[PDB]
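Novice: One structure is given below, represented as structure tokens, and several questions about it will come after.
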Amino acid sequence: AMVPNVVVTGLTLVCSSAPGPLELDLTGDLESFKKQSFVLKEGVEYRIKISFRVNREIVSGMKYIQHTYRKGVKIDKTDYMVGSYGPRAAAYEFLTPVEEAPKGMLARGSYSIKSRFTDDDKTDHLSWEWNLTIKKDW
């Protein structure tokens, strides 16, 4: 009861080219993302931004983990060391390095991503699943 020490609040694809917002509110119903997708134009640059709050005490070794699937088949895994954080009023933001969306006809289509935010105590701060659809155009 009932403000947890760590609350993962959002995922955003930061993409200058995109004509609309690309945000998941992670304080919401996580199951809903499975039938939703972010659309990205092929080859566009973007970062993933994870927003999270620390409310009471230091947390060490925060880590963001992504696994990428295509048609239910695992194709990639990436781990990002986020670091050690103490409490503060404002949400922290972790940004992945710039990446490009896949490009070329064979690579277009939908991909699913399983995301986890954890720490060196292996706490399941949040796990969620979301989809990315790569298209010729926005």
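We count from 1, first residue shown onward.
Structure method, as recorded: X-ray crystallography, 1.6 Å.
Each Cβ is built from the backbone N, Cα and C atoms, and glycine gets one as well.
Just lifted these from Swiss-Prot, have a look:
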MUTAGEN   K35 to A (Swiss-Prot position 99)  Loss of interaction with NGFR
MUTAGEN   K135 to A (Swiss-Prot position 199)  Loss of interaction with NGFR
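Describe the structural context of these features.
Specialist: Listed in sequence order, the residues of the same chain lying 6 or more apart from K35 (mutagenesis position) and placing their CB within less than 8 Å of its CB: none are present. DSSP gives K35 (mutagenesis position) a helix state.
In sequence order, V39, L40, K41, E42, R108 are the residues of the chain that are 6 or more apart from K135 (mutagenesis position) and have a CB within less than 8 Å of its CB.
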